[PDB]
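Encoded as structure tokens, the structure appears first; notes follow it.
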Number of protein chains: 2
Amino acid sequence: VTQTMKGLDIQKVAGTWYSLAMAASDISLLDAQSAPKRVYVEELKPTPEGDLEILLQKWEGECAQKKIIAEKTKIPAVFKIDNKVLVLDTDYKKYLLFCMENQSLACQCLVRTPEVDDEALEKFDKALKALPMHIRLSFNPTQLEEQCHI
Amino acid sequence: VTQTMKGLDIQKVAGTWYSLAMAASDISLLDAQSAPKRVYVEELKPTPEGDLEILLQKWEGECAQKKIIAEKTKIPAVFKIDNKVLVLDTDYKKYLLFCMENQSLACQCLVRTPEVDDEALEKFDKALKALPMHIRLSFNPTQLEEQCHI
Ligand SMILES: CCCCCCCCCC(=O)O
Ligand SMILES: CCCCCCCCCC(=O)O
């Protein structure tokens, strides 16, 4: 994965996000509701010290609320977990594209509102032309308003 | 779905095909190995009377061989089953794009050889820009040579 947000302002990505689309390099990373990289983002909480708290949801027969922290690195756009989180692109107000790397790649197109942003899905597809994705999912506005996008 | 192969020669699509990519309007149509529209095409056998026998595989804990017939209609590119099969495009020698319609849409990019044809995946993505797909899958060359793409 050869794409990062130059000049990322991590502060400016705080608050509410929607997992509108997901892609991964193996079907099994996303295929089931229980699939390991099937995580829904609720909110991004950047610490004062420039780390990133992630509020998400994960189905494990329960939609479970889950709080994790991604530690800063020397590169503004890359963070470590427990496995790396890369930020590709964000306009801060509407969309944010990110990938998680073990290679067992998974990327999402986050958006601010429970709507289908065709502009943001274009960029996300463009950012994935380069990657070896074998499963892509997207969620309708109804499903975006529910726990675990049921 | 507003795209059909004008001037389809059904005879010329006979024989060996690979289900390289799949897309559907709901995740549940493709998400599991047991998902209803998760069918792998083996061979296409057009009858003398212009019908289409489909040899496929479907996982139901067994990869099961399955023989079905799609009856001709007034339109060369549309066939009925038991639910319609539409043929979008084929160059006969390398690729064939088709959709199945109940609307619960599912489409595949079939290819002749167990290889990743980037040209055919482009056309297939172009034919799906128009459709309300929420799950896309693709299979590597190894998986194409196995029962049920395991
Ligand atoms: C910059 C936004 C990153 C979103 C982070 C999602 C990471 C989930 C990790 C996990 O699978 O437990
Ligand atoms: C023209 C090629 C069409 C392929 C047909 C695949 C239909 C499978 C129907 C079913 O789900 O049982």
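Residues 19-78, 80-101, 106-125, 131-178, in that order, are what chain B shows, numbered as in Swiss-Prot.
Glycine is treated like the rest: Cβ placed from N, Cα and C.
For reference, Swiss-Prot has these:
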- B:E61 to Q: In variant D (VARIANT)
- B:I72 to L: In variant W (VARIANT)
- B:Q75 to H: In variant C; found only in the Jersey breed (VARIANT)
- B:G80 to D: In variant A (VARIANT)
- B:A134 to V: In variant A (VARIANT)
Entries of B:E61, B:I72, B:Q75, B:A134 (variant positions) sitting next to ligand 2, with Cβ under 6 Å as the cut-off: B:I72
Could you give the Cα-Cα distance between B:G80 (variant position) and B:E61 (variant position), in whole Å? 23
For B:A134 (variant position) and B:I72 (variant position), what Cα-Cα distance in Å is obtained after rounding to a whole number? 16
Which one of these variant positions has the most other Cβ atoms within 10 Å of its own Cβ: B:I72, B:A134? B:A134
Per DSSP, B:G80 (variant position) is which: helix, strand or coil? coil
Can you grab the distance between C-alpha atoms at B:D101 and B:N106 for me, in Å and as a whole number, given the 4 missing residues? 7
Should one count Cβ atoms within 10 Å of each candidate's Cβ, the variant positions B:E61, B:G80 would be headed by B:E61
I'd like to check the chain gap: with 5 residues not modelled between B:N125 and B:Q131, what is the distance in angstrom between their CA atoms? 6
Whole-number Å distance between the CA of B:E61 (variant position) and the CA of B:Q75 (variant position)? 10
In the three-state scheme derived from DSSP, which category covers B:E61 (variant position)? strand
DSSP-derived structure type at B:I72 (variant position), helix or strand or else coil: strand
Based on DSSP, name the secondary structure state of B:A134 (variant position): helix, strand or coil. strand
